[PDB]
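Chemist: I have a structure here, written as structure tokens, and I will follow up with some questions on it.
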Amino acid sequence: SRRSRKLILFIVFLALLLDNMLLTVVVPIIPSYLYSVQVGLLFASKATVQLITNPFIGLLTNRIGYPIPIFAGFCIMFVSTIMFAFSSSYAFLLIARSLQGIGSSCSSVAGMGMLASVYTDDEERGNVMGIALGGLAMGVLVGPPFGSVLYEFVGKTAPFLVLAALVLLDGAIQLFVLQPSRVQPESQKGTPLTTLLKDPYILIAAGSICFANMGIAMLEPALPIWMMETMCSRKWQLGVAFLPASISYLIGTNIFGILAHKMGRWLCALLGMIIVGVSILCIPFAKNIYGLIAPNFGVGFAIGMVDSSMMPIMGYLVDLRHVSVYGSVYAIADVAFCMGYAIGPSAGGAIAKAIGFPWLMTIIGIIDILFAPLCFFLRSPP
Ligand SMILES: NCCc1c[nH]c2ccc(O)cc12
């Protein structure tokens, strides 16, 4: 086809898919590699490398162009996967995590920027960013079972080998299509990152996205270390308790990518934050898994609402009241994502150890509810 416009969507979607496959299949492999706390230190290290790397990639992607960081991300992700598979020492795990963070940052930021650049009209742009961000749910949904069956059936390194084969298969395509053999700088100079961080609307959007993803990032490690404490659940229910969140996030991200602009971006974000707050408030006093599935469904659906309805609004803001570039603003969006992901596990575990887990749920819900009215300012920015 001519320039294969939807193929950019496909490549971004599959890049996020495989990024989350790496981000999730690592969970049961970390304790096995460590034996043959510091178990969560790898996740924090990857997220911190990600955070440090996002602004530099944001400047780089309009310094030289969009396809070069995407190809570099595919190369560094393949290298990270290979090294992770052939990893024994703890420092090997750390360097694999660092390369993983570099790849995730550059791939996500460059893909979002290129997707924003190719598609300008708000309807289709919201649609395609919702479809692409559906990969963020698809990867974590298909991660655990695929990884577990390939790990426990044929070998430990076999899932990584098959994943590397898939990554190479996707790198074979979008190489001639994107033809990144030559550098192509941007038509116009972009706004500096400093002035974007002085813009109240961009800051409000980044903060709301950060708090929304922060809720899930806090819930991810704290829930398994809580059901064993009070309902004394077995290991069979550990994955099932967090399972519905992925389905809810996928459904919300896929459908409100078209429903959001029809209904209203600011109102959708406010409703999503309110639903996050009430659902997280509902989680702790529930006692059985039957009473825990529904609030998890709600929180996943509302996170999908916020993300799918408020990822394209950053591009909308920078297009309406700034220079028409998206690399830096999507870099700060990914900074919000992964600063939440960084201070999620470790800080959440620390505050749960110091103060009761129901108090943690209540305080996160209170913060979400209190910050939710601040999304009203996005109704009509000057
Ligand atoms: N935007 C990602 C937030 C989120 C919602 N549900 C999730 C499940 C797994 C995960 O890694 C992340 C999430």
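For chain A, we keep the numbers from Swiss-Prot: what you see runs 15-50, 129-474, in order.
Cβ coordinates are placed from backbone N, Cα and C, and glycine is handled just like the others.
Below, the features straight out of Swiss-Prot:
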type: BINDING; residues: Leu228, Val232, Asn305, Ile308, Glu312, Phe334, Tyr341, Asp399, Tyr433; note: serotonin binding site
type: MUTAGEN; residues: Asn34 to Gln; note: Reduces binding to dihydrotetrabenazine
type: MUTAGEN; residues: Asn34 to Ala; note: Abolishes binding to reserpine. Reduces binding to dihydrotetrabenazine. Reduces serotonin uptake
type: MUTAGEN; residues: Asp214 to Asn; note: Reduces dopamine uptake
type: MUTAGEN; residues: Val232 to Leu; note: Abolishes serotonin uptake. Abolishes binding to tetrabenazine. Reduces sensitivity to reserpine and tetrabenazine. Reduces binding to dihydrotetrabenazine
type: MUTAGEN; residues: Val232 to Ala; note: Abolishes binding to dihydrotetrabenazine. Abolishes dopamine uptake
type: MUTAGEN; residues: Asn305 to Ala; note: Reduces serotonin uptake
type: MUTAGEN; residues: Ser338 to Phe; note: Abolishes serotonin uptake. Abolishes binding to reserpine
type: MUTAGEN; residues: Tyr341 to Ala; note: Reduces binding to dihydrotetrabenazine. Reduces binding to reserpine. Abolishes dopamine uptake. Abolishes serotonin uptake
type: MUTAGEN; residues: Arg357 to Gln; note: Abolishes serotonin uptake
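What does the local environment look like for each feature on the list?
Modeler: In the three-state DSSP reading, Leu228 (serotonin binding site) counts as helix. For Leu228 (serotonin binding site), the same-chain residues that are 6 or more apart in sequence and have a Cβ closer than 8 Å to its Cβ are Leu30, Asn34, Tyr341, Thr345, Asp399.
Of all Cβ atoms in the protein chains displayed, 21 besides its own lie within 10 Å of the Cβ of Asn34 (mutagenesis position).
Around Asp214 (mutagenesis position), the same-chain residues six or more apart in sequence whose CB sits under 8 Å from its CB are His353, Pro404, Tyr408, listed in sequence order.
Listed in sequence order, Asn34, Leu37, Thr38, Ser338 are the same-chain residues at least 6 apart in sequence whose CB falls under 8 Å from the CB of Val232 (mutagenesis position).
In sequence order, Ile395, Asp399, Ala428, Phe429, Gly432, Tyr433 are the residues near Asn305 (mutagenesis position), counting only same-chain partners six or more apart with C-beta under 8 A. Secondary structure from DSSP puts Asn305 (mutagenesis position) in a helix.
The secondary structure of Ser338 (mutagenesis position), as reduced to three states from DSSP, is helical.
Its Cβ placed at the centre, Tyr341 (mutagenesis position) has 28 other Cβ atoms within 10 Å.
On its own chain, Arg357 (mutagenesis position) has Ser401, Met402, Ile405, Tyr408, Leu470 as residues at least 6 apart in sequence with a Cβ closer than 8 Å to its own Cβ.
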Chemist: Rounded to a whole angstrom, give the Cα distance between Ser50 and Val129, which sit at either end of 78 unmodelled residues.
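Modeler: What separates the two Cα atoms is a distance of 16 Å.
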Chemist: With the Cβ under 6 Å from ligand 1 as the test, give me the qualifying entries from the recorded positions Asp214, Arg357, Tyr433.
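Modeler: Listed by sequence, the hits amount to none.
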